[PDB]
Amino acid sequence: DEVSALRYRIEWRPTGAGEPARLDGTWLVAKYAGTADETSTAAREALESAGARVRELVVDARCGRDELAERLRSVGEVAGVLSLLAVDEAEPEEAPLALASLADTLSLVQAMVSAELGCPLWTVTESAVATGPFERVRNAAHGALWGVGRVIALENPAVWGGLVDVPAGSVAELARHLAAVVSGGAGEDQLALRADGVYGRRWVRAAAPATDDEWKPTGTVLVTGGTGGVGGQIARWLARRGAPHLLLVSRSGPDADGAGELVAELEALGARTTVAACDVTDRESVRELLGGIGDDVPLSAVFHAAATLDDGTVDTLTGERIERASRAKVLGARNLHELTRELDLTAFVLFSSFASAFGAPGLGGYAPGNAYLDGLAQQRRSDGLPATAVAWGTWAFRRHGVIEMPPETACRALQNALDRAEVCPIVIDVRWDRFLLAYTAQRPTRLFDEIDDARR
Ligand SMILES: NC(=O)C1=CN([C@@H]2O[C@H](COP(=O)(O)OP(=O)(O)OC[C@@H]3O[C@@H](n4cnc5c(N)ncnc54)[C@H](OP(=O)(O)O)[C@@H]3O)[C@@H](O)[C@H]2O)C=CC1
């Protein structure tokens, strides 16, 4: 079936480094003052035991690229840089993407490019990813580093080493494989180190649900960005599925363009539709919105399509910039999560993107918000709550390998994902023979080592 050929998911498979062959030269360890000291010591011994001189690089939160550029031009020749900025980092209230490590990672990268160090950067994160459903993502925002990290790898390979996640508060794994990781020939740049081995991130095709389970829309279904392109198609799908009542929300709401014939089109399909103006970044507006739902038709599902798009390059991106532009997607999701955590929802669907699934040049500023969604969904599942972060491909990078999918087909793939209870399904139509060549044009990857069509 066409739908079953658009389904993919992320898995972590056991793998190896490829012989450490020791190191040489001087490595820098970037960290904040009085933070990640235990891990820094574990990293130092790991690197020094491999035959390298380690020096610390104490970074001041949100210092900027200019300051780091001057300091990197004084250290002299550098063999590599290990970033521990995301280690022992507290979650940022109010704005999750205001993470200092996100802003400073970008600053470090840009600075490394300016100082022309000519060496790769390796970023360590703590419990930022889950190798299995039994592991919990500690801070969903840390996922943004992996998201933007993937794009930086494609735009400036020479300066990007990779990403390594280790158990929060733990150092044993790091000081045990770090050496082999930074000096490996496997080409693994996306790894998770656990007490029971090393794992590598991999794309794999998803299986069909032989289960009788079939998600069905009941009561009221809320769709953010309902008046937008994607939210509109989702609404049409729900109506065709037999959804009783649809609540479409956006900042424009009833004033949105095309909203008029939108309701008429949905009501024609047999669904009572209501369009309301609501800014999902405003927690109070959302609370009032939810509170206005008829007791006769309780909210049962949420589809969060609200968002914005850009196209800036990594050298033009700043943590502040990213945080500000991804508010509807990120804050909208957080608010909806907090305000429905008590409701009896059957589905809570966040609209993620291929931008975070594998990332692409120019999408560096878009990847962060989508990665956060992936993490939030996994956190909800860990707490016994429903959630699905669907990484969407293009909806009908054309010749880049990704083929736009028909609205109808895309929604049936999602239906199938809800039926199998997949937390982070990837729904995209691509031609691997064309995609792979472009994705590894200047940088190889093992991300697609299990994709049949990637080996065929
Ligand atoms: N952009 C692209 O080319 C692609 C995007 N995607 C995916 O599809 C998703 C949906 O976007 P799309 O369908 O293009 O929609 P649109 O491009 O039409 O944008 C919809 C607009 O959505 C609503 N909105 C924005 N911010 C808020 C907010 N703070 N509160 C409430 N609603 C808000 C608004 O409606 P109003 O005007 O009424 O205020 C807003 O003007 C993306 O986020 C992404 O995951 C997939 C392939 C390509």
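Note that chain A carries Swiss-Prot numbering, so the residues on display, from first to last, are 1395-1790, 1803-1862.
For this deposited structure, the header notes the method as X-ray crystallography, 1.8 Å.
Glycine is treated like the rest: Cβ placed from N, Cα and C.
These features come from Swiss-Prot:
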ACT_SITE  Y1760  active site, for beta-ketoacyl reductase 1 activity
BINDING   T1621, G1622, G1623, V1624, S1644, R1645, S1646, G1647, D1673, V1674, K1723, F1745, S1746  NADP(+) 1 binding site
MUTAGEN   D1705 to A  Still able to produce the triketide lactone (TKL), albeit at reduced titer (40%) compared to the wild-type. Still able to produce the triketide lactone (TKL), albeit at reduced titer (10%) compared to the wild-type; when associated with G-1748
MUTAGEN   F1748 to G  Still able to produce the triketide lactone (TKL), albeit at reduced titer (10%) compared to the wild-type; when associated with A-1705
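Listed in sequence order, the recorded positions among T1621, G1623, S1646, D1673, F1748 whose CB lies under 6 angstroms from an atom of ligand 1 come out as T1621, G1623, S1646, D1673.
According to DSSP, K1723 (NADP(+) 1 binding site) is assigned to a helical segment.
Considering only the binding-site residues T1621, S1644, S1646, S1746, no residue lies within 10 A of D1705 (mutagenesis position) on a C-alpha to C-alpha basis. Mapped onto three states, the DSSP output places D1673 (NADP(+) 1 binding site) in coil. Taken residue by residue with DSSP, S1646 (NADP(+) 1 binding site) is part of neither helix nor strand, so it is coil. Geometry remark: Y1760 (active site, for beta-ketoacyl reductase 1 activity) versus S1746 (NADP(+) 1 binding site), CA distance 10 Å. Where 12 residues go unmodelled, between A1790 and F1803, the Cα positions on each side are 12 angstrom apart. Here the binding-site residues are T1621, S1644, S1646, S1746, and the one whose Cβ sees the fewest other Cβ atoms within 10 Å is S1646. For the recorded site, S1746 (NADP(+) 1 binding site), the DSSP three-state label reads strand.
For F1748 (mutagenesis position), the Cβ neighbour count at a 10 Å cut-off comes to 22, with all displayed protein chains included. A separation of roughly 17 Å, to the nearest angstrom, links the Cα atoms of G1623 (NADP(+) 1 binding site) and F1748 (mutagenesis position). Compared over the binding-site residues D1673, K1723, the count of CB atoms lying within 10 A of a residue's CB peaks at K1723. Those residues noted as binding NADP(+) 1 (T1621, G1622, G1623, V1624, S1644, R1645, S1646, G1647, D1673, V1674, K1723, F1745, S1746) have their most widely separated CA atoms at a distance of 22 Å. In this structure the C-alpha atoms belonging to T1621 (NADP(+) 1 binding site) and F1748 (mutagenesis position) are separated by 22 Å.
In the three-state DSSP assignment, the secondary structure recorded for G1623 (NADP(+) 1 binding site) is helix.
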